[PDB]
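Read through the structure below, which is laid out as structure tokens, and then see the notes.
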Amino acid sequence: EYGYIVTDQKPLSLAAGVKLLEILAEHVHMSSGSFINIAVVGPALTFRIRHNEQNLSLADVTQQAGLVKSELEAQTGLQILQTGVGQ
Amino acid sequence: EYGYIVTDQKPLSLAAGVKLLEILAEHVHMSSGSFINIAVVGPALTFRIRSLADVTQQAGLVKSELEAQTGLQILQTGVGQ
Ligand SMILES: [Ca+2]
């Protein structure tokens, strides 16, 4: 399974993708280094989550991504169209 | 915002989409009639609730039961805007 954030930017740049991860990491009080298996695919950012001191799960962080979508958008200029978990 | 489940079905039948919701409702302990704004579009089921995060998390928790009971594969579960 992987977490994902779909944007309105196709192709999404890898640098922009990891800016989203930085903002998300700040919000959930995790190091952004705990986002692993990262790739951008089309308009989407995909990732997994490493064992972390917060015991944050993939489900936790993607839910939070949806919750703080406005902040992600405000700081990057992207629109966040979908957040979720895939296989 | 809306919830969605992307399946491997091309396209997903309305009957199968609602069967997913029926099973999901039982797991979250609400009436399936509380799922509203329902549509199937391509391989995806979309819906709202009369939280979305709660139900999509639940859909991950019981993904194997959803797949086994409906005969399809769940490729993505999430919330859209
Ligand atoms: Ca902190």
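Here Swiss-Prot sets the residue numbers for chain A, with the shown residues being 470-556 in order.
Per deposition record, X-ray crystallography, 1.5 Å.
Using the three backbone atoms N, Cα and C, a Cβ is placed for every residue, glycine included.
What Swiss-Prot says about the mutagenesis result for A:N506 to A is this: Reduces N-glycosylation. Using a 10 Å radius centred on the Cβ of A:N506 (mutagenesis position) and all shown protein chains, the other Cβ atoms total 11.
Under its mutagenesis entries, Swiss-Prot includes A:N524 to A with the note: Reduces N-glycosylation. Under the three-state DSSP scheme, A:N524 (mutagenesis position) falls in the coil class. Neighbour density for A:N524 (mutagenesis position): within 10 A of its CB lie 7 other CB atoms from the protein chains shown.
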- Task: Take the C-alpha atoms of A:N524 (mutagenesis position) and A:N506 (mutagenesis position) and report the distance between them in angstrom, rounded.
- Result: 18
- Message: So, three-state DSSP: helix, strand or coil for A:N506 (mutagenesis position)?
- Response: strand
